[PDB]
Amino acid sequence: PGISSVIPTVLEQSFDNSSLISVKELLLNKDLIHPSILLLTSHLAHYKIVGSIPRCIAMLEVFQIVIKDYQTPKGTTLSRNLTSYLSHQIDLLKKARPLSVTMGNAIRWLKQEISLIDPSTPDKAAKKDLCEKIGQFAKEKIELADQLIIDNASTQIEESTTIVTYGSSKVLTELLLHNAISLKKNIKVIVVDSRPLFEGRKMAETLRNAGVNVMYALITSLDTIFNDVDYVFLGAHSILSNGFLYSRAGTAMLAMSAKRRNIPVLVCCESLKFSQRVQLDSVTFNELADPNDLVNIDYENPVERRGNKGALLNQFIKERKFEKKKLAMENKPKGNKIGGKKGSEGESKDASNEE
Amino acid sequence: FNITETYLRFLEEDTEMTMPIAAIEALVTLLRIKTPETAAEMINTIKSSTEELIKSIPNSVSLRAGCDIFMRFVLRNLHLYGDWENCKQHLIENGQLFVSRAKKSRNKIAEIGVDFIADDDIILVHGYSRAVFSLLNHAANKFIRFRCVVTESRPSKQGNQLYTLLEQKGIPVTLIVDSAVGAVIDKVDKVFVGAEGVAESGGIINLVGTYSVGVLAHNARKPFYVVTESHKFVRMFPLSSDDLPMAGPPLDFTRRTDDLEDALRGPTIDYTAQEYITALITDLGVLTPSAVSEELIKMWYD
Amino acid sequence: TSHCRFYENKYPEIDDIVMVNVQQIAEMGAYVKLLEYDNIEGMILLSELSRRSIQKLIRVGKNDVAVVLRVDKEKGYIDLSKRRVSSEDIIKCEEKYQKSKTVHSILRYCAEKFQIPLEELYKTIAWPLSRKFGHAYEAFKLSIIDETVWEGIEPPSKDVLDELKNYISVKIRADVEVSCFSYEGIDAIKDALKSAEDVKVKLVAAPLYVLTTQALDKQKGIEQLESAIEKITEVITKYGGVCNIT
């Protein structure tokens, strides 16, 4: 069935809203789970590249593999043990890493498609049309929509401009690549990064591989890099019905500084990214991770030192806690780019009712 | 047949024929000559004439907005796959009916937007829109008590023009300079504004000092008003505080001169964000914040 | 060069059905190009292309189904409609499009080989095939079974005509492992060669014989190869040896 309970480090006096645990190294599991799920869960447990957008694309492709591998039993019909098997997938995904919003809208789409097709049509004729529809759904709601964000941003950005960014969002990487290569402008791109993971480093590396004028910075060094900047792009994860921006780590800090230092904040988003759940602060529902990633003196990722820190359990109160998914305040961002072109953040739920 | 020339003929007219409504009426006249039966011959030539109009534009925004609504109405006509002739006759007729709707809307607003001005309130008015002044005149017709403060706006000297038009009515006034406009927000109940355009975001497209008014009022917590006729909506999203469509200067710094000729250059049109507007008034009900975007989403269906 | 219309005249009419490959989107509708009636632009409006949110529909991707409303036979202005085409007619629109696409593929080898303009070749073909016979696809199907449509109009290029017939019409490899332990075997292999060749049979090694059997409709090569295996087995059983065939 799986491994449950027994957690590393202290239970903590402050911040105990979410699960801090799970299976990293494979020990005692059911022998029916499709290996592509087992690969993705082992990926997302220690992932450096993904941030909202690519996670769902991978989740869709894994589902496409499962359906291609799916052969309907002679006794039990298509809608019999499929939905239980999918519930086993999600529960294993939940154990590894809390799901994104876009992942939820994908699952909801798939469960709608199961109910739409009745067990009466031939099995090989069924799955052949299904994967075609998923491919068209991935075309429309991701790839073609992404291209629409690209061109919407293209008109918005002025000629010869400085941009500061954060994260490892797929949409923004392609945005900047479009700016450097296809349009050919003088774009100075500054990238910022935190401590738990080097998302910005990876983005800067890819921009260097393109050949961009890149400065690489940290949160501590912000009040020096600004005093230059014209636009700030944030890697969206979810915008709520409120209009609040639930995104990655060092996001709100940047957003605040920008608002106070005149220059606006811009956020690129997808029509699949919006949710109807609501919150107002970072404490509400957080994506907590184990302090194991924050033990080492960083530099790269694996260095293995006999340093100063080591003990978490035996130490008399030493909560070295960090968060991953935080909240930006509502008024601070100004632009949102989506499937329906444009719209300010105070108009958040004009997509949810439009469906 | 020309469309820019037809718009140029309105010199001593104006006031009744509002600047966009006269351009929309000019669009309908150009449509009705060369047969609206064909959708390939006509729409493409309408698009070319709007492009020629934009190229001739020096510092106007509302003419581009008014074209969009026209286009939208034309496309919506034969959305019922109706007779290619009764749908056409309804399209040609909705030109004079469009101008007649500017009168009906003004009749609506001037009875709705007099409620905001309460018993004995000192007003600091900025800019000049036909909707805001019509509120001011038809409140005097309603026999209501209000004081007025004139802002010294500097485009083609608008403050002096506003002051003279207030004298013709019978309401006590005095000149206040836009530099000293901060020193007035204590003896002023409410601040009013007339806009050149209203943003997709919920912000405002206005004159040579309006953002400055918006911020000071936000500091003093005193209300900030925008009153207009409901046709000045563009699918425009000015991302930053100083970014707008221009044919002239976006802040130019000149070389050393002795004769003194190159000086004036400053941002003549300025944007203000959504937060600074307390209230917005049009004929499309009483609505301010996310309302503008919902209107634009409803129109564009995107 | 890819040009010239599929039909006889340049501009369409009223009620005639076409297939469009989408080029642009939004505002008006889509200034595009056709795959049924010329490569010039023919515009439609958002209303027509909706019926039944929409951004996900097509937006310059594949092909749809549209009917021509308004044609300007003076300078070049075309109007279309997507909604108007009935569900029974949609299948017929797709089949005419498939017929037009096959005609366009046929009249492209001619321009490549002899280095002559495609519009002149399209004009000389579309007079007995497209106007008199009915359509160019069914006339081509008549010509491959028994040449009767091609015999009417005289062709200036006959080498192109032979290259096109070869394209409408592939070798399948076969190896024979000869391991004879008989008194006479040379005369036997010569007899097996005279029955299989009279397609191309060559010698590489003493035990291995490499032969490529030609197929007209791809499946024809299997029946002739199986006949060749039967003929080799009949030859060597009498002399006193063994022939292994793969």
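Here chain C follows Swiss-Prot for its numbers: 3-54, 58-174, 182-210, 218-265, in order, are the residues you see.
Method reported for this entry: electron microscopy, 4.2 Å.
Backbone N, Cα and C atoms are what each Cβ position is placed from, and that goes for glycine too.
Annotated features, as they stand in Swiss-Prot:
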type	residues	note
MUTAGEN	C:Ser52 to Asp	Weakly impairs derepression of GCN4 expression in amino acid-starved cells
MUTAGEN	C:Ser52 to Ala	Inhibits derepression of GCN4 expression in amino acid, purine, and glucose-starved cells
MUTAGEN	C:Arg64 to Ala	Alters the binding mode to the eIF2B complex; when associated with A-87
MUTAGEN	C:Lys87 to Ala	Alters the binding mode to the eIF2B complex; when associated with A-64
MUTAGEN	C:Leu205 to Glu	Abolishes binding to the eIF2 complex alpha subunit GCD11
MUTAGEN	C:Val220 to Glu	Abolishes binding to the eIF2 complex alpha subunit GCD11. Does not affect its interaction with CDC123
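Listed in sequence order, the mutagenesis positions from C:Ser52, C:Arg64, C:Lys87, C:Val220 having a Cα within 10 Å of the Cα of C:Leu205 (mutagenesis position) are C:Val220.
It is C:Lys87 that, of the mutagenesis positions C:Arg64, C:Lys87, has its Cβ surrounded by the most other Cβ atoms within 10 Å. Those mutagenesis positions from the list C:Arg64, C:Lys87, C:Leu205, C:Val220 that have a Cβ under 8 Å from chain A Cβ atoms: C:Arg64.
Counting in whole angstrom, C:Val220 (mutagenesis position) lies 55 from C:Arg64 (mutagenesis position) by their C-alpha atoms.
C:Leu205 (mutagenesis position): 15 other CB atoms within 10 A of its CB, across all protein chains. Every protein chain considered, the tally of other Cβ atoms within 10 Å of the Cβ of C:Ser52 (mutagenesis position) stands at 15. Counted within 10 Å of its Cβ, the other Cβ atoms near C:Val220 (mutagenesis position) come to 17, all protein chains included.
For the recorded site, C:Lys87 (mutagenesis position), the DSSP three-state label reads coil. Taking the C-alpha positions, the distance from C:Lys87 (mutagenesis position) to C:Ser52 (mutagenesis position) comes to 8 Å. Classification of C:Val220 (mutagenesis position) by DSSP places it within a strand. You'll find the Cα of C:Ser52 (mutagenesis position) roughly 12 Å from the Cα of C:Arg64 (mutagenesis position). Under the three-state DSSP scheme, C:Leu205 (mutagenesis position) falls in the helix class.
According to its DSSP assignment, C:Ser52 (mutagenesis position) is coil.
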